[PDB]
Number of protein chains: 2
Amino acid sequence: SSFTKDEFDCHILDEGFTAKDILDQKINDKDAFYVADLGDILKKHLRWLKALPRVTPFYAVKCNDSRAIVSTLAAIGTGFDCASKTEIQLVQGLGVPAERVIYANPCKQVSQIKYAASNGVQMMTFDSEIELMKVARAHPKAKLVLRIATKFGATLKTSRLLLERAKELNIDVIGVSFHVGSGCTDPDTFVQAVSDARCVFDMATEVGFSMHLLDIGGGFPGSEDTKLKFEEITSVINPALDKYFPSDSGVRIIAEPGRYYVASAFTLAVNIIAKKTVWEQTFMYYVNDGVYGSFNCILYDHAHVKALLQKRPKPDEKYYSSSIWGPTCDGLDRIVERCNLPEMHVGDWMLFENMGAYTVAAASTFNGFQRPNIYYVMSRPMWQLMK
Amino acid sequence: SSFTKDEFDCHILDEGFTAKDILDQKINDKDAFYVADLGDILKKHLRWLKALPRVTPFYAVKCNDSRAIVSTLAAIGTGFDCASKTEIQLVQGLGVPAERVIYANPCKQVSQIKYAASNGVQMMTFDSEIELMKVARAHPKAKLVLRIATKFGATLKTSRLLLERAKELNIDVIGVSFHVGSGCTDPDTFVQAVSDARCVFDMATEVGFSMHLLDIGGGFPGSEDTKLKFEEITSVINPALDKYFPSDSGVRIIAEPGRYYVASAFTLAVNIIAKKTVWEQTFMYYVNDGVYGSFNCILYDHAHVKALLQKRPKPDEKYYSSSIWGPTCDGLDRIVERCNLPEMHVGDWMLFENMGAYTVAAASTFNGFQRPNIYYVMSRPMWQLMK
Ligand SMILES: *Cc1c(COP(=O)(O)O)cnc(C)c1O
Ligand SMILES: *Cc1c(COP(=O)(O)O)cnc(C)c1O
């Protein structure tokens, strides 16, 4: 059972078959491939509506720009955080209205600002006086959001000057945004950011702006590996929002989650293409995706990946010190430096879960190695819910 | 004046106009762009024929796979070092015969080995017993080259065992390859590798192979920044080749240069899209290519880039501590951490020379930021010579 829409095919899971079961079915040229569970994205959306009922999510497209993902999120009602002309074209090309887009790049090429003005995208961020000069010339009627620091972010000591400069240029400033990021292992950083945002809203009132938009950014975890759970963060954000930004004020609260929505939806299957033995003693395994491909996340996103075997465990099997390398002819294309694994063979598969964020979006075809095909799946109940 | 061939356009330089002059002419949307001097590649080829007259160069396609570069090198007579099916398809698609290709990837996917066998590519490298098992099944008549260590490389202590295993499998082993790499700042490492290769040729004679192919790998510098000059390396390699591999023996010597041929041929022009001032005191400049794009070389190739201004110097201008950042909405997309520069403005260009190697080949469109267009140029004298 399958369905087609927005130039993608999606298999519908019927019994109690899960995305993991489909993966096994495909394994039962042997190029690496992904199984992407669109149902996991709807699950994440329901969980978001429950945890942060006052906060509208604007998906950060740069995390994973796969057409099916963006199509799915659009269908379920998210907004989009776009940072370039291409990202805006992607979202508008899927039928999403300009009002559901925030151009949340504080430092934008002037031609790309002109593109947003021409296509009706009015909401953009900024954090510098030169950005205001550019907006004055290229999108004078835009609705600006001041990005504050917790590369980017205006200090509280310098925000007042920017707000006065915006008023001098007759630019409307409608709110404040911040981005804590995923590195943070403390929910209190989000709380302090909300408090800093309220200070800036009050400064803006003194300058003559009646701000109404609070954007709490991204960094929410999308996988279970992370120590700090999503609901540990949201449970402390909610009281801060109620304290500093009561609903009676007319304020609109939004966020820019990326990895939250898509990290766990993608599982990557790679095949063991080559193998060396350094003396049964230690083993080196070469696989058909690597650091120039999906595992660029180890270098750009500081991600921590974990190799899982696809075959079922065996009683009392022996474990050996092993290393896992990518397919390129580059000595630094190494995925796992040292791990303990049973003896594996060429043609065997290894699985890498929680591979949806900052993976496919930044992969290249360096050395001619192609991108893994992505197979989409969705449970029957989730398929019905989306419609 | 221009010419077209193999789906690319090339401007012919007429007066005493140089690639740098064309760059200035184009500057006189403002997207980043490259100027690639195909004449510089022919210059590099002439310099190679002079410096290493007994060594046939097999260009390492993975360095820079731009169609015009591969087309040019084919036209002037190089061989090609390919590491994947896609790379082989590229070279054969430009009309290069299988005899001018080495499949110099020691750890290859079995389907890709089958592809090479089907398309007549017989010469491949290896460095492990499992690789021999794969070749026995998928390309039994291949001509193998043993890659020795100076991820890859058989030790001298383990090469004899491999050679015996190849004989047991009725696999023909025709030679030895090594790869010193570009990190090396000493020409004596190349000399020791040649001596180690001769030890392996003698071991192979004892086992029953009459080796004839010596492959000296890559790592030769393609830019003037490098301390160790090309001719400093070649001047010590030649006597080693004459000592250990006399021409009277019938030996064929080849190499796999990548960066040598193309590093200096490409100059990247980026525009300053955004700017911040941290207090006239210090300046932060944002440009329209970055670490997910052309400057991935800083992370993957450990490259050292240097920002040059495009505008002409002015008398007694003031210099300031500055930082240069890429266009993405990623806090680590930083190109130059600290440098001293005059005050620059949005719309001004910065130039990055010696940007041909390991740059465009590994760039992505992460965050929607597009790849810079490449404009090809060639002097009149070089155009004539190539034909
Ligand atoms: C990348 C980024 C996001 C998305 O971050 P996640 O960690 O994927 O949630 C949101 N906003 C900004 C400004 C970003 O730079
Ligand atoms: C990458 C590489 C080359 C090319 O290296 P350069 O430093 O670009 O010359 C040649 N041979 C092998 C085996 C390589 O891995």
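Chain B is numbered as in Swiss-Prot; shown residues: 2-29, 36-157, 169-297, 311-418, in order.
In case you wondered, yes, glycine gets a Cβ from its N, Cα and C as well.
As given in Swiss-Prot:
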type	residues	note
BINDING	B:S200, B:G237, B:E274, B:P275, B:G276, B:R277, B:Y389	pyridoxal 5'-phosphate binding site
BINDING	B:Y331, B:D332, B:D361	substrate binding site
ACT_SITE	B:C360	active site, proton donor
MUTAGEN	B:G387 to C, D, E, F, H, I, K, L, M, N, P, Q, R, S, T, V, W or Y	Loss of activity
MUTAGEN	B:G387 to A	Partial loss of activity
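Location within the structure of each feature annotated in Swiss-Prot.
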residue	record	Cβ contacts under 8 Å, 6 or more apart
B:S200	pyridoxal 5'-phosphate binding site	B:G236, B:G237, B:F238, B:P239, B:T244, B:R277
B:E274	pyridoxal 5'-phosphate binding site	B:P64, B:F65, B:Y66, B:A67, B:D88, B:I109, B:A111, B:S195, B:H197, B:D233, B:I234, B:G235, B:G236
B:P275	pyridoxal 5'-phosphate binding site	B:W55, B:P64, B:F65, B:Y66, B:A67, B:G236, B:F238
B:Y331	substrate binding site	B:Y389, B:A393
B:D332	substrate binding site	B:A388, B:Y389
B:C360	active site, proton donor	B:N398
B:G387	mutagenesis position	B:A43, B:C70, B:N71, B:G240, B:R277, B:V280, B:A281, B:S282, B:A283, B:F284
Chain-mates of B:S200, B:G237, B:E274, B:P275, B:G276, B:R277, B:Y389 with C-beta within 8 Å of site centroid, pyridoxal 5'-phosphate: B:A67, B:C70, B:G199, B:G236, B:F238, B:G240, B:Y278, B:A388
Sequence-ordered recorded positions from B:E274, B:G276, B:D332, B:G387 with Cβ under 6 Å of an atom of ligand 1: none
Cβ atoms near B:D361 (substrate binding site) (within 10 Å, other residues, all chains): 22
Cβ under 6 Å from ligand 2: qualifying recorded positions of B:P275, B:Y331, B:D332, B:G387, B:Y389: B:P275
Which listed residue (B:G237, B:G276) has most other Cβ within 10 Å, given these are binding-site residues: B:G276
Proximal to chain A - recorded positions among B:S200, B:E274, B:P275, B:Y331, B:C360, B:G387, CB under 8 Å: B:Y331, B:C360
Cβ atoms near B:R277 (pyridoxal 5'-phosphate binding site) (within 10 Å, other residues, all chains): 24
Across 13 unmodelled residues, the distance in Å between the CA atoms of B:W297 and B:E311: 6
Rounded inter-Cα distance in Å - B:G276 (pyridoxal 5'-phosphate binding site), B:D361 (substrate binding site): 31
Unmodelled stretch of 6 residues - C-alpha distance in Å from B:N29 to B:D36: 13
For B:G276 (pyridoxal 5'-phosphate binding site), the three-state class that DSSP assigns: coil
Span of the substrate site, taken as the largest CA to CA distance across B:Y331, B:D332, B:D361 (Å, rounded to a whole number): 20
DSSP three-state assignment for B:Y389 (pyridoxal 5'-phosphate binding site): coil
Around the Cβ of B:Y389 (pyridoxal 5'-phosphate binding site), the count of other Cβ atoms that are within 10 Å: 25
Among B:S200, B:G237, B:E274, B:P275, B:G276, B:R277, B:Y389, the record's pyridoxal 5'-phosphate binders - longest CA distance, Å: 15
